[PDB]
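Asker: Quick one: structure below, then a few questions.
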Amino acid sequence: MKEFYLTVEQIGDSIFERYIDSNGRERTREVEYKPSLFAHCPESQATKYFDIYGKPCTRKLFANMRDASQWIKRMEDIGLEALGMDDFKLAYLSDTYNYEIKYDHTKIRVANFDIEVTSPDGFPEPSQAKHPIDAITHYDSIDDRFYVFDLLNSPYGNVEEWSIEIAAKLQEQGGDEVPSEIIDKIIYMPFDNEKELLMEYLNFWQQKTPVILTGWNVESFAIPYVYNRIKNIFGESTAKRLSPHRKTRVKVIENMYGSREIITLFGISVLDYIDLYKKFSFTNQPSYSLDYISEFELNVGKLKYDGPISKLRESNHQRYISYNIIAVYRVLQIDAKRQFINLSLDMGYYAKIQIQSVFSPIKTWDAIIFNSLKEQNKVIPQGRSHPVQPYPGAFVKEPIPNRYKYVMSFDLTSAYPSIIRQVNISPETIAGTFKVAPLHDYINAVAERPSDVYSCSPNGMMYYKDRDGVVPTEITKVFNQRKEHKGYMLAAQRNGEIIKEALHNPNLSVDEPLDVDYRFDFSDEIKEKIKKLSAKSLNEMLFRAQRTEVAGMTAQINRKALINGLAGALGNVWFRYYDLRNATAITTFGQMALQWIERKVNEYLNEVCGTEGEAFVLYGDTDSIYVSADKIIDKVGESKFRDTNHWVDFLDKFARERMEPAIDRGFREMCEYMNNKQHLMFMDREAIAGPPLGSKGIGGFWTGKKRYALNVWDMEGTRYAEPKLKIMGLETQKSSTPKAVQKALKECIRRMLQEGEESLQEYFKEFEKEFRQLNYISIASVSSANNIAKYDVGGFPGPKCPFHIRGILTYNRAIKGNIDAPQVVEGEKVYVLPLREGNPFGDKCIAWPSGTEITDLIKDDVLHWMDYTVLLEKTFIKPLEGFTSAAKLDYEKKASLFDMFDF
DNA sequence: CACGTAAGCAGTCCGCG
DNA sequence: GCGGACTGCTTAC
Ligand SMILES: Nc1ccn([C@H]2C[C@H](O)[C@@H](COP(=O)(O)OP(=O)(O)OP(=O)(O)O)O2)c(=O)n1
Ligand SMILES: [Ca+2]
Ligand SMILES: [Ca+2]
Ligand SMILES: [Ca+2]
Ligand SMILES: [Ca+2]
Ligand SMILES: [Ca+2]
């Protein structure tokens with residue numbers, strides 16, 4: 001095979017690299033890397049090296065890496081640019097792998113692990129590691145085995161061996177329900193003392209050295225705990241065995257409110273699954289415990305246990321070890337679905353970066369652009385300092401708060417990257433400037449054409465038409481990948497609905513799911529076979545299609561995030577190619593495009609409907625428009641439609657065959673106006689929205705910018721079996737809104753949009769009646785708890801103290817001294833409940849760590865003192881009041897003259 | 001060692017015969 | 001009691 005790297009590190013004048021060789025074996029080597037950097041030379045100097053602006057440079061080959069670094073310092077001291085890749089492991093990889101890396105993931109060792117530590121005196125801090133590690137489960141992707149290290153003897157209790165036979169039994173039978181499909185894959189290793197356990201773990205770790213190290217909170221808990229515990233028992237140098245190169249750094253991550261002390265293990269690439277999840281999943285969760293996420297992603301039940309975790313090993317060691325195993329499997333299960341490890345490897349190798357660098361769009365693009373430019377013997381510019389400067393972004397139209405019966409939405413495909421590609425925006429394609437006119441003057445086609453020679457943005461910038469930028473070139477490659485996957489996701493989504501339709505009339509048969517590729521639209525032949533299938537076979541088909549869709553989702557949306565990150569990076573002061581002229585070229589163009597095409601659509605629709613000056617476009621944000629279709633419908637007459645699908649068909653056909661061509665014409669004119677390199681403003685239909693035909697449903701409503709709901713029947717060519725709510729910004733979408741309230745608000749909305757005012761009233765009445773019976777957790781608010789210390793004045797609230805912080809302080813007072821109670825962690829999330837006046841907590845609210853039951857010693861009083869009235873008014877009524885007033889209806893029957901009569 | 005801006009809502013402080 | 005200026009959190013793009 002072709003060789004590829006696993007890990008790369010810089011250690012003094014040495015590059016340390018783990019790799020896979022041509023025989024597909026894992027290898028290491030230490031390389032005395034001889035780096036080059038560049039300096040501008042005179043034109044008379046004959047060279048093959050040019051900077052991005054075509055100015056010649058001379059190569060400086062250094063005897064080592066320290067020499068290269070000190071030369072940089074001397075160049076600074078002189079006042080002259082030091083060009084080339086200053087991060088040497090990137091140059092190294094670029095030099096070593098000068099070809100498209102093709103990797104084999106079966107050769108990459110991926111470790112998934114989690115440890116247990118019994119702690120009678122509060123949370124067991126990694127930096128002290130004062131308590132014994134009494135369990136470790138470590139899954140090795142190459143062996144496909146869970147290696148389990150079990151401490152039988154501890155200061156905190158001596159226990160019997162764990163039983164795999166009991167582990168595998170149903171919970172209802174006293175066992176642990178360890179999933180059967182991993183039972184044969186567990187290798188259980190009991191130990192009479194911690195030292196032999198750790199010693200064994202280390203030797204095992206040396207035999208099977210992780211390349212990708214993952215797990216849940218491994219970076220903040222398991223890794224530093226293991227390292228520090230080994231350090232305290234054996235010494236630092238024994239702890240350093242956790243690094244293939246015997247090197248580690250007790251690091252400092254600089255977040256906005258504090259700093260977490262992590263351990264960098266050199267020669268390992270740590271991707272904590274909690275971090276992958278937060279970056280790649282596009283959820284905002286009220287809690288990030290594994291229990292919570294596992295239930296969310298997989299629909300599995302909470303691993304329940306009697307008592308506290310600090311007493312679980314002693315009371316039920318059997319269950320303790322099973323849970324440690326299951327927890328490790330659960331990450332594998334989430335990854336099997338989401339495929340974030342595959343994503344990271346995909347992106348990491350594509351970029352030629354350390355795998356953990358996928359967290360940084362800036363590092364990723366720096367590596368991509370450098371590799372692209374190096375191929376052409378070009379020399380990247382030095383990184384420079386810039387002060388932080390605000391700049392303008394998108395345009396958002398002020399909507400008229402109202403109900404909106406029929407709506408059709410459109411937006412730009414990959415808007416900012418397409419603008420980059422259309423205009424030819426790159427650091428080295430800048431041609432000059434022109435004198436700007438007010439934006440509205442371009443929007444209305446009254447301003448002078450900017451240039452008949454160069455490609456332009458309405459921000460005043462001009463670009464070359466006759467040559468490609470490295471930014472456009474490289475952003476196009478990723479965009480094209482993005483497009484392939486989204487095709488795969490949308491087909492799987494369309495296939496899913498075909499399956500949901502066939503589920504209305506399932507056959508009574510015993511059959512099997514069809515072997516198909518869910519990534520391509522089902523053929524007529526497959527559609528026919530599906531109409532004959534049982535419920536069981538259809539339901540397994542539907543599961544597979546939806547997993548195929550999630551996989552496409554993961555792949556497309558994160559490549560979209562990456563290319564969008566390139567547009568944003570141009571406005572980040574740490575980006576080698578930082579430039580507010582380029583950043584602003586993009587956003588100002590976006591504003592023009594949205595408002596241009598608003599005009600064109602209003603003009604067009606007036607024209608076809610035979611009218612003048614009527615406002616069709618009701619709203620738009622950044623690259624989208626929302627078109628009221630009431631008049632399109634009225635023009636033909638609602639009466640003429642057979643059912644709901646008949647008008648959805650009509651509007652779909654109208655958008656595709658009439659509106660899109662006119663939009664296309666609209667944007668080609670703007671392209672000529674700006675004299676751009678290439679027309680790439682593709683504004684395709686998104687949603688067709690309206691009430692069920694013959695219903696009292698209102699179809700949709702807007703409350704303000706970024707706040708709206710639509711009853712959608714078709715989304716980007718997916719014709720739903722059942723209408724789906726598109727809700728943006730409203731409380732149902734906010735992780736701070738109580739779970740049960742999100743759900744209740746959503747049904748209120750569904751009723752408004754699909755059924756009408758009277759249906760809404762019926763539901764409101766019921767929820768209001770029954771809501772005091774809801775589980776306290778389902779009705780608690782959620783908030784991040786940042787800067788708790790600042791507002792802590794002797795255990796009490798300082799000035800300007802935020803409500804949720806106040807609740808943490810109340811919590812901290814009620815649990816004072818009791819070491820069993822879980823502490824609130826800085827920057828993590830809390831559940832929040834308001835308290836009736838005169839409560840024994842002595843304040844108006846309480847807050848505890850989210851995803852958890854509040855500790856048993858205060859639970860009782862919380863449940864008794866909760867302020868239901870305040871909670872209903874704040875989380876439910878006030879937002880519902882906003883929806884309904886916007887929509888011009890009432891959630892409660894208003895008083896009237898009819899009130900004088902008898903029922 | 002570091003993708004972007006726009007913009008809505010909850011809450012605190014504070015004025016107000 | 002409710003505006004208005006302000007911090008803090010959060011979501012649409
Ligand atoms: N997380 C996000 C989402 C949006 N935007 C900017 C860049 C996008 O190009 C633009 C439009 O937002 P979209 O959500 O419509 O994203 P795209 O237009 O890029 O992709 P799609 O083809 O899915 O519409 O907003 C951004 O910078 N970061
Ligand atoms: Ca645990
Ligand atoms: Ca878009
Ligand atoms: Ca059937
Ligand atoms: Ca959009
Ligand atoms: Ca689209």
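Cβ atoms are placed via backbone N, Cα and C, with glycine included.
Reproduced below are the annotations present in Swiss-Prot:
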type	residues	note
BINDING	A:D411, A:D623	Mg(2+) 3 binding site
BINDING	A:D411, A:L412, A:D623	Mg(2+) 4 binding site
MUTAGEN	A:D621 to A	Drastic decrease in the efficiency of incorporation of dGMP
MUTAGEN	A:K706 to A	Almost complete loss of polymerase activity
MUTAGEN	A:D714 to A	Complete loss of viral replication
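Please situate the listed features within the shown structure.
Answerer: Spatially close to A:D411 (Mg(2+) 3 binding site) yet at least six residues away along the chain are A:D623, A:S624, A:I625, A:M683, A:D684, A:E686, judged by Cβ distances under 8 angstroms.
Under a cutoff of 8 A between CB atoms, and with a sequence separation of 6+ in the same chain, the neighbours of A:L412 (Mg(2+) 4 binding site) are A:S418, A:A593, A:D623, A:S624, A:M681, A:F682, A:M683.
Taking a C-beta cut-off of under 8 angstroms and a sequence separation of 6 or more, A:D621 (mutagenesis position) has the following same-chain neighbours: A:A394, A:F395, A:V396, A:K397, A:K705, A:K706.
Every protein chain considered, the tally of other Cβ atoms within 10 Å of the Cβ of A:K706 (mutagenesis position) stands at 13.
Non-local neighbourhood of A:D714 (mutagenesis position): A:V648, A:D652, A:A687, A:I688, A:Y720, each in the same chain, at least six residues away, with C-beta under 8 Å from its C-beta.
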Asker: Across all the protein chains here, work out how many other Cβ atoms are within 10 Å of the Cβ of A:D623 (Mg(2+) 3 binding site).
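Answerer: Summing over all protein chains shown, A:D623 (Mg(2+) 3 binding site) has 23 other Cβ atoms within 10 Å.
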Asker: Quick one: which of the recorded positions (A:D411, A:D623, A:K706) have their CB closer than 6 Å to ligand 1?
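Answerer: Going through A:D411, A:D623, A:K706 in sequence order, those close to ligand 1 turn out to be A:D411, A:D623.
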Asker: Which recorded positions among A:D411, A:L412, A:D623, A:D714 have CB under 6 Å of ligand 3?
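Answerer: Checked recorded positions vs ligand 3; flagged A:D411, A:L412, A:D623.
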Asker: If you take the centroid of the Cβ atoms of A:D411, A:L412, A:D623, the listed Mg(2+) 4 site, which other residues of that chain have their Cβ within 8 Å of it?
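Answerer: The surrounding set, listed in chain order, is A:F410, A:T413, A:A415, A:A593, A:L594, A:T622, A:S624, A:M683.
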